There are 2 protein chains.
Amino acid sequence: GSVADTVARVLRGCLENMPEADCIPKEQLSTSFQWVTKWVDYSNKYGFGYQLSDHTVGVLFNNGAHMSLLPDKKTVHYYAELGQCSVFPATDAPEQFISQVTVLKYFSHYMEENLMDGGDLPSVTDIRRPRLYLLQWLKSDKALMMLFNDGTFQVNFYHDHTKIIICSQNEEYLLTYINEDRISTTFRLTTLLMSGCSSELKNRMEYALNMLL
Amino acid sequence: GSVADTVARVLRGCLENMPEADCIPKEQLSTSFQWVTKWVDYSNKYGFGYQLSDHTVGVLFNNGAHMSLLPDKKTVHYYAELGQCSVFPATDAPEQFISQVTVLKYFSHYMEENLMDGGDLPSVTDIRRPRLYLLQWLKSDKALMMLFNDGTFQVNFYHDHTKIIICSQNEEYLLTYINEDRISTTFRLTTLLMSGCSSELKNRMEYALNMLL
Ligand SMILES: [Cl-]
Ligand SMILES: [Cl-]
């Protein structure tokens, strides 16, 4: 889409115009944003589940619809296959959505039990309107790529358990790298543009881009 | 990428030179070839496992290495990250490969449906015959795409459980469609080039190509 091309433009921008370096940029930031902390791929039966930094649980179903359980664990936002948003308590759900609500609770409680948080990025205070949802995702043999409505871009790698997140804060683009020890380092794209980067963050930046294209 | 580019050349070939139609080409061929009957994605822990029509079980590990278990469940083929082939029994496996061997058996035993008496149990001829393996795969919210050693090309869709397989038996290109009700129909690409096809098989061919690109 237009969102995907925008992120890919700036990611490529920073990539072939950045110096060669020894280490990751020393200028790092202490802010919190929205990102995927836990994820679950059950696409062969139901769909793709993810948990956000504010503890929102979402499901991108195979039929195309979105379902989100809010941090209060009571309220459900449901966007259908064409985009009609319905908001209703999860406890008493219309009998059209019960099947989907059940699966949504199932994802929400698989993640908390079996799965572990992926980074020490500070839990976020929540609100932006409209609310974030996953517009598309794709998986290769090397990495998991997720792109959201608001343009936040995340790629998870399997073996290293390393991650890259590209977000928009105020007027800047941020790149956050999450290393082998689940630890957050956040840069500005501008600073990474002029100051270069490490060998293994640049390899991961190169790969994240190939997934977008 | 040479393999992918070959399939993409002829598939785009047939796609941009085919009429628009209402129905499927009637001139069909009846043969069977090698394709994936079972697949299992555990990429964040092990890798991607698959079972072939000839009862070979393969694992594409996240690191890029391939490991194949022969139909007899006795012999292990190990192709290294770019193609160094190692062959050894699973019972007697070099202790360099165990971690990888164990995982291959784990997939092999997931592949195992519940055991039901019956015959004939699959058996191997040559203990050293280079069987095709997965070169790379990609998954979207709609489909799984797999590209193999010999250039065999397969796209599985989730909700429909519908499949497309592009093969080269020689040295012509075949497209096999396996529809919503489990029925295989195999055409020649030349036939699909000149006569067009159904509305959404053309839509499924279009999606398969976009996944390659
Ligand atoms: Cl068209
Ligand atoms: Cl397990």
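Shown for chain A, in order and in Swiss-Prot numbering: 469-681.
The backbone N, Cα and C atoms fix where each Cβ goes, and this holds for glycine too.
Quoted from Swiss-Prot, the note attached to the mutagenesis of A:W503 to F states: Impairs localization to the centrosome and centriole duplication; when associated with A-629 and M-631. Secondary structure at A:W503 (mutagenesis position), taken from DSSP and collapsed to helix, strand or coil, is coil. Cβ neighbour count for A:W503 (mutagenesis position): 25 (other Cβ atoms within 10 Å of its Cβ, all protein chains included).
The domain 'POLO box 1' annotation in Swiss-Prot covers A:503-581, and the record cites sequence analysis as its basis.
Record note (Swiss-Prot) on the mutagenesis of A:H629 to A: Impairs localization to the centrosome and centriole duplication; when associated with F-503 and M-631. DSSP classifies A:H629 (mutagenesis position) as coil under the three-state reduction.
Annotation for A:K631 (mutagenesis position): same-chain Cβ neighbours under 8 Å, separated by at least 6 residues, are A:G586, A:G587, A:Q622, A:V623, A:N624, A:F625, A:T644, A:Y645, A:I646. One mutagenesis experiment named in Swiss-Prot is A:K631 to M, and its note says Impairs localization to the centrosome and centriole duplication; when associated with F-503 and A-631.
A sphere of 10 angstroms centred on the C-beta of A:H629 (mutagenesis position) encloses 16 other C-beta atoms. Across the structure, A:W503 (mutagenesis position) and A:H629 (mutagenesis position) are spaced 15 Å apart at their Cα atoms.
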